[PDB]
Amino acid sequence: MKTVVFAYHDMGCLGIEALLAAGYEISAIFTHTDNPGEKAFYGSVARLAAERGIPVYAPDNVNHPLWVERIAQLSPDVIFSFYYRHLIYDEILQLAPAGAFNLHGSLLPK
Amino acid sequence: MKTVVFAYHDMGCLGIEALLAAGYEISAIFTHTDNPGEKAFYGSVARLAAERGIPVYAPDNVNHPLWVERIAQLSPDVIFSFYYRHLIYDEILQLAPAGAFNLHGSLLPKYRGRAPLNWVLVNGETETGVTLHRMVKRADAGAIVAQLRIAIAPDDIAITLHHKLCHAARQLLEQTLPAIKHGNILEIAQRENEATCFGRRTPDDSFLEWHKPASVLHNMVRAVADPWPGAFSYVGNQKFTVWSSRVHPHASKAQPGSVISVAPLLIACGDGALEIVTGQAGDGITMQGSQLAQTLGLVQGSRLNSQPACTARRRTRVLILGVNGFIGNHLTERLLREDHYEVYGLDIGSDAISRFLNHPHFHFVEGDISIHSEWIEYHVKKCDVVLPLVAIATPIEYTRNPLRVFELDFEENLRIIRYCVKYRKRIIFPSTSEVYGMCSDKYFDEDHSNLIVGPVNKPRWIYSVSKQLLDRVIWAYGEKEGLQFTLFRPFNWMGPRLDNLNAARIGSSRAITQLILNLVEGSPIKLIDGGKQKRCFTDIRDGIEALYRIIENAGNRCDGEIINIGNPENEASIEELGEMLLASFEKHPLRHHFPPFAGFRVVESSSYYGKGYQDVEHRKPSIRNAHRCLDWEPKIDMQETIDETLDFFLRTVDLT
């Protein structure tokens with residue numbers, strides 16, 4: 001179905017591939033800005049999105065109101081986030097009718 | 001089998017793994033320091049060595065005598081070179097009784113040199129492989145021990161072909177290492193007839209010429225794909241990179257350069273049409289082809305320039321701060337007549353450049369470097385390259401007035417150098433062969449040989465030290481302010497235009513001029529210090545062709561380097577006198593000139609004159625310009641040099 005996926009790292013590509021095999025209509029992907037160099041030990045979801053032809057977007061600052069209205073007009077039904085380092089507040093939380101899920105890799109709340 | 005390994009990259013890692021699997025007792029591995037900015041898609045040889053416990057080092061220059069001594073103390077048996085980015089000379093290769101074997105990534109002798117993978121992808125080959133070969137002085141010219149071949153599919157990209165080359169290398173090494181260990185070595189001679197040597201490649205080659213075939217452009221894109229820098233294309237004044245494309249049917253009814261569709265993005269070519277599947281613009285992320293087209297803004301009909309027009313290179317400007325002299329008036333010949341080049345000159349006369357004064361692109365201004373500092377300062381800001389060929393080399397000025405070898409040689413050149421760091425220009429500073437002084441090292445190396453001078457009380461060493469500290473200031477400026485420079489050392493550049501000075505004044509820069517003087521006024525051949533010393537000269541044409549492509553920086557190969565432009569060969573002690581009569585066999589006059597008698601002064605005792613003259617003509621290394629950059633081997637001969645200098649000198653004298 002119509003889904004918006006915030007993707008990064010290797011598991012982002014893994015989830016994109018899994019949903020594409022499943023048959024999820026990925027509306028758009030929001031991707032982190034590439035640092036000049038920290039360590040190139042992982043693939044980029046942007047490469048996979050470009051190869052598959054499905055659109056990918058990389059806003060410099062996700063807090064800009066215009067991008068918020070763009071996300072609103074895209075009308076995502078379900079949002080899947082895989083290690084998104086940008087800041088999401090309650091302003092965005094009320095424009096997602098079904099909510100979003102974040103993947104944390106430790107024994108919560110520790 | 002105590003072996004020495006020069007390894008780097010995935011090939012180096014797999015070579016170390018295979019050597020340890022076979023059972024070689026590796027003494028030590030030499031690797032390179034981590035690249036400042038790149039992609040870490042390959043294994044580390046240093047880490048592998050640390051885990052295996054074999055000592056590892058990363059010398060800046062492994063050809064230094066100290067490192068050769070260390071390797072010799074390591075007692076080598078065989079040397080293995082697995083993807084070493086530097087070059088190793090016979091100094092090290094002779095310490096291995098079994099020899100040195102290099103692992104190249106091409107089907108030798110095809111595709112010699114550097115980056116075989118990218119090059120074979122550019123030309124779209126479908127069958128390459130890895131090859132182990134012996135190491136001789138000519139790089140990549142050793143007998144093929146083993147040679148595997150693998151095929152290239154059209155879907156193969158840089159990383160996939162890299163993996164295939166690595167796997168082929170492993171398979172080749174598994175069936176070859178025991179053979180070398182037990183002494184079974186097969187020698188298949190390289191055919192020079194089918195040898196093509198492709199040099200180093202730079203991102204500048206990644207430009208996508210739209211007039212080229214679509215298939216060729218596709219090979220260009222796939223050659224430098226991820227994780228290489230990538231294709232290079234321009235829309236207006238905006239750079240964008242093609243990461244993935246495919247060829248379309250040649251059938252079209254549109255003009256070359258017209259985009260036919262943006263969704264999906266598809267550009268046209270001379271024959272065929274490239275379709276950009278995946279691309280990236282400037283410094284960002286890779287978007288869809290349609291997304292890339294929308295972001296760039298080009299639509300159906302818009303044409304893109306294959307290269308940003310920099311006004312046809314605008315005729316790179318050369319500011320020579322001495323032209324009427326010897327090197328200046330020959331370099332001016334080289335870059336005025338041949339090639340386009342715009343040259344500005346400044347000397348105290350126009351005697352030697354009278355044939356260029358009315359040339360379209362030669363701007364001569366008379367003046368001195370002491371009174372016309374404003375002119376120089378203005379013309380370092382306008383020009384592109386600077387060559388300060390002002391010389392004070394006369395020993396008379398060394399001995400009589402050493403306060404002029406400083407206020408004009410050191411202080412003025414220092415001012416000129418600081419004009420090139422203030423305006424961010426490129427300076428090609430002429431160093432001298434006198435910086436070595438009385439060094440005794442056989443070959444006067446640029447980066448290994450030491451510089452020896454006499455004590456302070458001798459005022460004749462102030463020129464060697466003044467011009468030696470100027471090279472240490474240019475080097476310091478090129479590391480803290482990124483000054484782009486090159487230091488060339490001409491040893492014995494001689495040719496027709498050298499000097500007259502009314503019989504060389506008192507004898508300053510005598511060399512051959514006094515001998516030519518003897519051959520006219522019936523004078524005997526004097527033998528100073530017995531004539532035992534040998535001298536090695538260099539044709540001015542050789543030096544000029546070597547100095548021409550110092551200005552013509554090919555791929556910015558040797559910037560911030562030192563190049564000794566001389567002939568280590570072409571020695572002449574008695575053969576100097578040999579070709580005097582026989583070389584002069586094409587004389588048209590055949591009249592008078594009174595052939596001088598061969599004067600003989602074999603008396604060795606010259607203690608009244610005093611020891612300490614020091615042979616002015618000593619060997620050059622000619623190694624940083626012979627192959628490493630400038631690809632310059634002194635070809636000429638010993639014959640035409642004299643056979644033309646003597647003729648020109650005789651023609652210039654009216655005599656009767």
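For this deposited structure, the header notes the method as electron microscopy, 2.9 Å.
The backbone N, Cα and C atoms fix where each Cβ goes, and this holds for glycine too.
Look at Swiss-Prot and you will find A:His104 tagged as active site, proton donor. Look at A:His104 (mutagenesis position): DSSP puts it in coil. Within the same chain, no residue at least 6 positions away in sequence has its Cβ under 8 Å from that of A:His104 (mutagenesis position).
The number of other Cβ atoms within 10 Å of the Cβ belonging to A:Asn102 (mutagenesis position), over all protein chains shown, comes to 12. The annotation that Swiss-Prot gives for the mutagenesis experiment A:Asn102 to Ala reads: No formyltransferase activity.
Here Swiss-Prot notes a mutagenesis experiment, A:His104 to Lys, with the remark: Less than 1% residual formyltransferase activity.
Quoted from Swiss-Prot for the published mutagenesis A:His104 to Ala: 25-fold lower formyltransferase activity.
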